[PDB]
Amino acid sequence: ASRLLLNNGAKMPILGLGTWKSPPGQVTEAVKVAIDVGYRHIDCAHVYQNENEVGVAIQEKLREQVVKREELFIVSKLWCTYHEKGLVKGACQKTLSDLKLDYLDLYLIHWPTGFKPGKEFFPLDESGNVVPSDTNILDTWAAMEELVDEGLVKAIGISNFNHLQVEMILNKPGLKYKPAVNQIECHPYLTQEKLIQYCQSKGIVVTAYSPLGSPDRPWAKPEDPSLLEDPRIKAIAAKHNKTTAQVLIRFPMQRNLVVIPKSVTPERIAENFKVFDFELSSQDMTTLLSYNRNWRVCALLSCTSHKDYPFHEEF
Ligand SMILES: NC(=O)c1ccc[n+]([C@@H]2O[C@H](COP(=O)([O-])OP(=O)(O)OC[C@H]3O[C@@H](n4cnc5c(N)ncnc54)[C@H](OP(=O)(O)O)[C@@H]3O)[C@@H](O)[C@H]2O)c1
């Protein structure tokens, strides 16, 4: 069942179901199965273009008495084109209506980079590059803070913020609500020891995304590394009579991180849940940490010149 305590007093399920790349015609069934299997945490976002269909499943399980709303922990994220002051509430209310809820448990700033407002998620000029907004992280944070004061979201947090951008928020004059969660990419090829040690020292819960290395990212190459087929990680799994995926999901949990693997496949959704009944030794953990290559799945390469691009700093 177990769960981590956030700085607003709420409890966040350490395992959750990710929904990026989950087709609209498959994800409702996926979330229904997840909730049946015992998932109490769904990770969503407006930019995934499937929140209506995630919301159909959540509504069905609520009507069915399988779960009450307080048992669920629903996360969504504010996209980059909605960073302006006047647009944050609207973006939150659209997500709430698609998911058919009246509050979110956690609302994240998806990326620290703001884009020009409009219908395109990645707006382009005549040269072909992303058009930035002149908004900054602190004004976007003040808008997120008033969503807490209005009752639309219980906790607010951030995603893909480096340590200096987190510092900015923590040092902000008149700061009312601390970031509850920083959601970052984390697996054995990108272990993130410095950013995790920093967030944890400030009471910020870390959520690991792409724990299996995201084998279905649309920009995948044949010569890219594969976590799931890594023989060294295969060997650790075999020693524990588990799968490589079960080892890769257990790895962040023992680092006190929240982990959110994605799947639309009912048998893998089930498999990914059976991770509470075994332990990796401290030797296993230290071995998996040694596999760090500093390799990112999600590098947002089109925004490399944006003033708030997060990955130029070391951590
Ligand atoms: N905040 C952000 O900026 C951000 C960025 C990236 C990701 N995320 C979140 O993190 C979630 C998880 O990361 P991700 O979607 O990149 O990828 P992931 O969870 O690392 O991997 C998903 C892929 O692995 C497969 N898989 C799942 N379980 C498996 C198993 N037991 N055995 C073999 N293969 C398995 C899935 O296939 P099937 O689905 O076909 O089973 C899918 O192809 C996303 O859905 C999203 O919610 C957030």
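We number chain A the way Swiss-Prot does; in order, the residues shown are 2-316.
Per the header: X-ray crystallography, 2.0 Å.
Here the Cβ of each residue, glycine as well, is placed from N, Cα and C on the backbone.
For 10-19, 211-273, the entry in Swiss-Prot reads NADP(+) binding site. Classification of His241 (NADP(+) binding site) by DSSP places it in coil, neither helical nor stranded. The Cβ of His241 (NADP(+) binding site) has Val248, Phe279, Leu281 as same-chain neighbours under 8 Å, each 6 or more residues away in sequence.
Reduced to three states, the DSSP call for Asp44 (mutagenesis position) is strand. Under its mutagenesis annotations, Swiss-Prot gives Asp44 to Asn the following note: Reduced glyceraldehyde oxidoreductase activity.
Using a 10 Å Cβ-Cβ cutoff, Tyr49 (mutagenesis position) registers 20 neighbours. In Swiss-Prot, the entry for mutagenesis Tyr49 to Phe states: Complete loss of glyceraldehyde oxidoreductase activity. The structure shown retains the original residue.
A helical conformation is recorded for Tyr49 (mutagenesis position) in the three-state DSSP classification. According to Swiss-Prot, the feature active site, proton donor maps to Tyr49.
In this structure, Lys78 (mutagenesis position) is part of a beta strand by DSSP. For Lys78 (mutagenesis position), the same-chain residues 6+ apart in sequence whose C-beta sits under 8 angstroms from its C-beta are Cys45, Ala46, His47, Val48, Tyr108, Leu109, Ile110, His111, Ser160. In Swiss-Prot, a published mutagenesis experiment is listed as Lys78 to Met, annotated Reduced glyceraldehyde oxidoreductase activity.
Quoted from Swiss-Prot for the published mutagenesis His111 to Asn: Reduced glyceraldehyde oxidoreductase activity. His111 (mutagenesis position) carries neither a helix nor a strand DSSP state and counts as coil.
Residues or ranges marked as substrate binding site in Swiss-Prot: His111.
Annotation for the recorded positions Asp44, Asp231: lowest Cβ count within 10 Å of the residue's own Cβ, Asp231.
Remark: of the recorded positions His111, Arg251, the most isolated position is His111 (fewest other Cβ atoms within 10 Å of its Cβ). Taking a Cβ cut-off of under 6 Å from any atom of ligand 1, the recorded positions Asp44, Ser211, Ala221, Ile261, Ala271 reduce to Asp44, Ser211, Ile261. Cβ neighbour density within 10 Å is lowest for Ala221 among the binding-site residues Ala221, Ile261, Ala271.
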